[PDB]
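Let me begin by presenting the structure, written as structure tokens, before commenting on it.
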4 protein chains.
Amino acid sequence: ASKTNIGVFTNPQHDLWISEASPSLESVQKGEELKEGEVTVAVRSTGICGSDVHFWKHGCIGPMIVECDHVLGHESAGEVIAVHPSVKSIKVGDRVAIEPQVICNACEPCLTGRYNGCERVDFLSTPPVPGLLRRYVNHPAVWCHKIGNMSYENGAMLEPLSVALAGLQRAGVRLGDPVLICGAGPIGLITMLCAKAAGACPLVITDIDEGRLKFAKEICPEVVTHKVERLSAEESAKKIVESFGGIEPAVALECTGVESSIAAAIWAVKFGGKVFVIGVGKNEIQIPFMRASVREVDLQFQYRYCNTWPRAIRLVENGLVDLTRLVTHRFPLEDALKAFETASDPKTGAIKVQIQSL
Amino acid sequence: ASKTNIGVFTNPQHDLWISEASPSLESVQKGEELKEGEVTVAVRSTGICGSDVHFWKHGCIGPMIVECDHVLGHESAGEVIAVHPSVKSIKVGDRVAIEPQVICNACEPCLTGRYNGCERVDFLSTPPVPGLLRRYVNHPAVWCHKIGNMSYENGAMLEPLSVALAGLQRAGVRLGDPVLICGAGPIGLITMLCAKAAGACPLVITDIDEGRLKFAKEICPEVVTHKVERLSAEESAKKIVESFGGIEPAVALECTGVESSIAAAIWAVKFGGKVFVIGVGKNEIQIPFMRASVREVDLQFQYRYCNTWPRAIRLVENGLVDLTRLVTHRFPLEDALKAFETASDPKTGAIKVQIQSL
Amino acid sequence: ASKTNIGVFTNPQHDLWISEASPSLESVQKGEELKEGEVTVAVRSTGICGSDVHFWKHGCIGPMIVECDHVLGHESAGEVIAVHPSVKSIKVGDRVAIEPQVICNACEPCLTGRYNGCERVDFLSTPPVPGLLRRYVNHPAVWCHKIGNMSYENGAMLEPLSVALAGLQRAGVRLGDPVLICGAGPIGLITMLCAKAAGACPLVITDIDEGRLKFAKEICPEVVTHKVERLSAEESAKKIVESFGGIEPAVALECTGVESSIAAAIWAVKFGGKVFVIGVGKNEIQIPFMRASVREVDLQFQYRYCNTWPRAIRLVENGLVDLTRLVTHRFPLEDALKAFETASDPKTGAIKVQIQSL
Amino acid sequence: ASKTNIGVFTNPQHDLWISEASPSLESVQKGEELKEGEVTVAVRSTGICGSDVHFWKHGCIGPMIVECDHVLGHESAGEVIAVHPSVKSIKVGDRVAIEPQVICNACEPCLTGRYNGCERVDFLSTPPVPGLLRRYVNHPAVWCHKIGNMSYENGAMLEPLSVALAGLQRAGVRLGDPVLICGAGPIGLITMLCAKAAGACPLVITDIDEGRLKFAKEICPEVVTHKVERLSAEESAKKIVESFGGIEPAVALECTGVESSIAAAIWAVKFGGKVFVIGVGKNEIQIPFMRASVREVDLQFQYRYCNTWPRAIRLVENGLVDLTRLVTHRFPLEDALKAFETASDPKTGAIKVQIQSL
Ligand SMILES: NC(=O)c1ccc[n+]([C@@H]2O[C@H](COP(=O)([O-])OP(=O)(O)OC[C@H]3O[C@@H](n4cnc5c(N)ncnc54)[C@H](O)[C@@H]3O)[C@@H](O)[C@H]2O)c1
Ligand SMILES: NC(=O)c1ccc[n+]([C@@H]2O[C@H](COP(=O)([O-])OP(=O)(O)OC[C@H]3O[C@@H](n4cnc5c(N)ncnc54)[C@H](O)[C@@H]3O)[C@@H](O)[C@H]2O)c1
Ligand SMILES: NC(=O)c1ccc[n+]([C@@H]2O[C@H](COP(=O)([O-])OP(=O)(O)OC[C@H]3O[C@@H](n4cnc5c(N)ncnc54)[C@H](O)[C@@H]3O)[C@@H](O)[C@H]2O)c1
Ligand SMILES: NC(=O)c1ccc[n+]([C@@H]2O[C@H](COP(=O)([O-])OP(=O)(O)OC[C@H]3O[C@@H](n4cnc5c(N)ncnc54)[C@H](O)[C@@H]3O)[C@@H](O)[C@H]2O)c1
Ligand SMILES: [Zn+2]
Ligand SMILES: [Zn+2]
Ligand SMILES: [Zn+2]
Ligand SMILES: [Zn+2]
Ligand SMILES: [Zn+2]
Ligand SMILES: [Zn+2]
Ligand SMILES: [Zn+2]
Ligand SMILES: [Zn+2]
């Protein structure tokens, strides 16, 4: 702990800039602002999510509005440097991965275990709560998960790994199931790696972008890729079922949040199929209602995660998923605008951009 | 068996008229067309569903198209009059309730028990398969369910009772759950009666029609009714949550198939809530995507039923549900156009119209 | 707050006696021992559970051992008299019902919502944690549930109501299901009332005790009672299926914890049936393994509850369950040995004995 | 079709011998006994299951009693040689894998999809229904699953593969779950291969037999093996949890049917753990009731399968599971007693013994 704490900010005007941030260095060196059960973590690595890019470029997601200077990022791991005297769970020096989510333990979504839906949740990347794109953060120990000697880029990947896992779990994917992934951005790709490790088969992944498809095929040889053309939902699903052999997918994990892609997924899945939407987009979309109806197709949606962390860790420690392999670009904190620019331009060839504090 | 077999037909031109129908009387008197495992049933009573009215008035549902002279109706009970020699299960003289659905027993939806999604299904009211608005029908015994001394109007109610039950089951309604019903037409009303017998509470039912709301309150005193005004989905859900006390529903059973009503339901239910759509409407609707997303709201849809019959029977025999109480109008077969006219004009005061063959 | 705090104690020697208890009066009058988020409740009413009787008479349940002077009782409601300054949720004067369970919010069973399995749980009636058979208790606010103007005997019934609900929920009981209840002690009876409100049918309840059967039939007219005779499991299940009509139960809610009763339940339920054991008994029992096997019968077990409280409250407020009707005996705190004696002798005619502090 | 039809028989006296069998050659050459929807299959390969060995050596399983000359075997694939004119699904020359199970399509377990529990089921290896250890069998087409150019030993493995899959599915195994397998006989081994392909981790398998453990480790390098010593259930579970790291298994797939092994599994699994018993043994076993109780441990049991076939096929075609690798011994039909002797003596080094008709 020697450097001044800076952070990566955006505003309603859609600027992105670095600036000084809390806690202050001095604060952390003497453990001033450190509350009950809290620690200070030196953030070593942080992935840029579609989340962040959308907040930067647009200022909102749904009810989530950037109303003033706001620090981004929520996919992070780092080193514990200060510890409140109460903190039993964790010690100075520990590599940890940060679950960007603080829970009240008292509302219904908390007590029934669906704690991503907590009624008083602080979700770190989400306005007004400051993100993790800073050099130091104060965070409750119970949300800093020990990772032993795991690399920091892996530890940071634990968060979108968790998005994939929570999706998978609520989607109900099982060994033998034919699974469709729509979108080969970071989340699609991790979700595909996940389906594959889960024994899904056959596996198909779609995208508008050939390059991201060739990447998907390199990191998961057994998948069948499908480049999407301008077609009605109905017609797109035929193509898709062709890519599967002639088998209709049991589950579509939708990772674009885009109208046409969700429609084709509704047309593509089997009778009693599940279309699970991880992606995020417009406030309102047009849905093919009657196709969903006559097919008993379940439409499901994800809002972050819960109870994925110990399991995400296990998958990485046992080599069941290979995450680090998805980070194409690495930028130091100070160069964050370079990071966001490349993370937003697909011509870049970027998949997962990491911002680091070594 | 003395009268000529007539039926109630519609066409792409949206006519509704009575006309001669198969099997012929003589055919049934000597058991000509009677295949393996089949019986002939003298249809005693048949309810008019929204289904039928929509086929008559519009010629389709989704992929379901009336392309020529087609016999309607699928909510029926009646008396067995002829029996193939193989038929073990059922005897001449038996009151039966007819499950309007013939299964291939060989496709995946059949073998996994989701047999409403059979790939070669004959669903009797559905083109091209002739409905049950006839005097006699030939039907496999395994789809004629014994009802002992139950009334025929009850026996006929067994089918929309079944729609309610299959909804309830897949929606996951349980004792103690707060449940919203949208629409107080026949299906809403049966679904409300069902939720109530299931210990749902509190119970709210919406409609645009005050009269159908006052009826709902008469047949289910403990329900809270809610008349819908022209409001944004968001604002409508606030009203709805007000009608609940301040509790947000766990499950919305949507029985109108209408866009605005489905939207408000998405806004109304709790975090991790389920909006279950029984209703049917437009090929495409606008959905509030981000509200669904941030709330982890499951959108589900129903396509008929399976394995509801023995259970629907139990509920009626034990007095747990009171169905006959919903039939407001009774018409003889010959007067079917009167029946459909009244079943389609809400000013009629009709709830469930039955067409009979005494 | 005027009286000295006494409590109801047992020991390894199987004595039961009243004695002074913590917190002390003075402690509560000035709010000494009151920690963060805690309140002091004046316990108004407390039911004696089979739990308590077994601890008194035997000194253990499974791994739960009375090793020294221990305060019993965990089915309680009462009045809030002192409040830590932090406590937001609750105010002095509030009637509350006490969930006898303190959670760490950090272990896996806690975060996934199965918080009855918390790895560091304080369960109040359970050694070494002091029960609720005292005049005052200090308890976290988040486990004191507001009950407005509900009676204290109802508020106290909320706990075994909760045992029934958690059973029901994990057993998977639904509207239309035929349900067997084994045992007509307090828990059986509440579970029966629950099944009934849940639209279970038909309902059968067994017991060795005719009097408790006649009581069951009085409070739930529609149930069929079954007196158990000395018979093989197989033969007992035939009798049981006879009591059902000829329908085999979908679910057996077993509330005796006794070997022969569990066996007959395994024989009684349908193919793919669930036998759910609420009852507690011997460390080891003999099971009919092959019957379970060839029938795909799920054996399930309950350990208390979670997330039943707001729902238990709703059922009582809406008149869906009538609990107070089960309390046959009422004793003041000081007369607790009379209470336990009568609660343990079935010749008493007791169902639910309450101990009160008016 | 040239050879006389012989079969492998056992009797109540526990003899095993080969003898002439139905249908007769001539019968098959002219398609005499061929009913509606039926085909004749020339059985090419058939695995010996624990089932068969137990029927041979003991004469029963539970209610399943060998009462006279009975043909064994139910794990088979072979070639279609005759086809009833109705048979659409399948053609002469097709390699098929035989699902040893004929369904009535009319009882409740059939229509709800749990069709392994059919009330009028013919299960081929099970008395009185003749097994598949014959040269020709007549079987309904809908239970002969096309396998294209798959090997016959794989096609035959499809049946115990199916036992594993149905277990897995009802046990609820998912990606990331720590899974315990008890027993390294054929079923354990396939179940382990299955868990592994399902992304289970860590994986532990137990056995009394070191050789079968070394085999397990060869075919699944990433598994941790555990040799069982004579210890209390409690103490055995500690050892087991040690083999896992210190993580407690989510699911125990029990494949021995033995009392002590099931007990340790009950002690071993986590809170809310599932112990799923595939194995079969004594009519009655002693259970550790209180451990199950305080842990909310679900005990589940399997009776064969349903809807595993298309999925078992997919797993083999995509190389997700490697079955053929488990067949250690291959015997021609005529040498069946050699086959059963070796399949019953573990000193043999046998895992899966196949009996063939080339
Ligand atoms: N719900 C959550 O909790 C959660 C968590 C993480 C990410 N997300 C969301 O998941 C989405 C994807 O995340 P990402 O980081 O991979 O973003 P990304 O932009 O890198 O990936 C989106 C991909 O979708 C592809 N795409 C666009 N239109 C398509 C179409 N019509 N068909 C097929 N593919 C199409 C793009 O080419 C791109 O590769 C984002 O909207 C993000 O906000 C949600
Ligand atoms: N999915 C299935 O298998 C299945 C089975 C039976 C019926 N249905 C469908 O269920 C729907 C209802 O059936 P029904 O027989 O009761 O028809 P119905 O017209 O009698 O009932 C529809 C009700 O919706 C009310 N309504 C219209 N707009 C509304 C709004 N904005 N908010 C609240 N209420 C509104 C109407 O006033 C009417 O009372 C139909 O569309 C029918 O086809 C589906
Ligand atoms: N698992 C939990 O979290 C939990 C919570 C509450 C109560 N319980 C347990 O539930 C059980 C019942 O509680 P209770 O308060 O009603 O006790 P209780 O003794 O009042 O009820 C037991 C009943 O079982 C009857 N019975 C005994 N043998 C029988 C047999 N062979 N067949 C049928 N009935 C038989 C008795 O006559 C008695 O009526 C107790 O063992 C108690 O510890 C468990
Ligand atoms: N339920 C079904 O539908 C179904 C289907 C197939 C097989 N099975 C049953 O599964 C069981 C296993 O089948 P299999 O063909 O592998 O038989 P098998 O005898 O080859 O395997 C049993 C294994 O259990 C091991 N074992 C014995 N005692 C043990 C203990 N105390 N701890 C750990 N391991 C122990 C043995 O060494 C042996 O390797 C049989 O009982 C069989 O009948 C059931
Ligand atoms: Zn993200
Ligand atoms: Zn909360
Ligand atoms: Zn209808
Ligand atoms: Zn079918
Ligand atoms: Zn109790
Ligand atoms: Zn805990
Ligand atoms: Zn077998
Ligand atoms: Zn059957």
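In chain D, numbers come from Swiss-Prot; the residues present are 5-362, in order.
Cβ coordinates are placed from backbone N, Cα and C, and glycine is handled just like the others.
Taken from Swiss-Prot as is:
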- D:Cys53, D:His78, D:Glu79, D:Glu163: Zn(2+) 1 binding site (BINDING)
- D:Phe59 to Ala, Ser or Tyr: No effect (MUTAGEN)
- D:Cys108, D:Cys111, D:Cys114, D:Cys122: Zn(2+) 2 binding site (BINDING)
- D:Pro190, D:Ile191, D:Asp211, D:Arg216, D:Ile282, D:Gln306, D:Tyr307, D:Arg308: NAD(+) binding site (BINDING)
- D:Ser348 to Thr: Alters cofactor specificity from NAD to NADP; when associated with 211-SR-212 (MUTAGEN)
D:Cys108, D:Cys111, D:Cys114, D:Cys122 excluded, remaining Cβ within 8 Å of their centroid (Zn(2+) 2): D:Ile107, D:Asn109, D:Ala110, D:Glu112, D:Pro113, D:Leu115, D:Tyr119, D:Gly121, D:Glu123, D:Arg124, D:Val125
Spatial neighbours of D:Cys53 (Zn(2+) 1 binding site) among the binding-site residues D:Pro190, D:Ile191, D:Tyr307 [C-alpha, 10 Å]: D:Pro190, D:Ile191
Inter-residue C-alpha distance, D:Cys111 (Zn(2+) 2 binding site) and D:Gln306 (NAD(+) binding site) (nearest angstrom): 19
Filtered binding-site residues - D:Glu163, D:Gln306, D:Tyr307 - keeping only those with Cβ under 8 Å from chain C: D:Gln306, D:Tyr307
Close in space, distant in sequence - D:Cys114 (Zn(2+) 2 binding site), Cβ under 8 Å, 6 or more apart: D:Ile107, D:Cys108, D:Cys122, D:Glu123
Spatial neighbours of D:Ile191 (NAD(+) binding site) that are distant in sequence (at least 6 apart) but have CB under 8 A: D:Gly54, D:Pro164, D:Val167, D:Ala168, D:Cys259, D:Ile282, D:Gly283
D:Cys114 (Zn(2+) 2 binding site): secondary structure state under DSSP, collapsed to three categories: helix
Packing count at D:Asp211 (NAD(+) binding site) (other Cβ atoms within 10 Å of its Cβ): 25
D:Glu163 (Zn(2+) 1 binding site) and D:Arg216 (NAD(+) binding site), distance between Cα atoms, whole Å: 21
D:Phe59 (mutagenesis position), number of other Cβ atoms within 10 Å: 25
Cα proximity to D:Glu163 (Zn(2+) 1 binding site), best match among recorded positions D:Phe59, D:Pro190, D:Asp211, D:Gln306, D:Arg308: D:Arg308
Conformational class of D:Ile191 (NAD(+) binding site) under the three-state DSSP mapping: helix
Listed binding-site residues adjacent to ligand 11, that is, members of D:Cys53, D:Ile191, D:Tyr307 whose C-beta is under 6 A away: D:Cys53
Zn(2+) 1 site shell beyond D:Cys53, D:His78, D:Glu79, D:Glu163, criterion: Cβ within 8 Å of Cβ centroid: D:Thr50, D:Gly51, D:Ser55, D:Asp56, D:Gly77, D:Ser80, D:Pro104, D:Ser129, D:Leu136, D:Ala160, D:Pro164
D:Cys122 (Zn(2+) 2 binding site): tally of other CB atoms within 10 A of its CB: 22
Separation of alpha carbons, D:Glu79 (Zn(2+) 1 binding site) and D:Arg308 (NAD(+) binding site) (Å): 12
For D:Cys53 (Zn(2+) 1 binding site), the number of other Cβ atoms found within 10 Å of its own Cβ: 24
Chain-internal residues near D:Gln306 (NAD(+) binding site), provided their CB is under 8 angstroms and they sit 6+ positions away: D:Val167, D:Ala170, D:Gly171, D:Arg174, D:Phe280, D:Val281, D:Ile282
C-alpha spacing of D:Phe59 (mutagenesis position) relative to D:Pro190 (NAD(+) binding site), in angstrom: 17
Sequence-ordered binding-site residues from D:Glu79, D:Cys108, D:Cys111, D:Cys114, D:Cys122, D:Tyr307 with Cβ under 6 Å of an atom of ligand 12: D:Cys108, D:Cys111, D:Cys114, D:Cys122
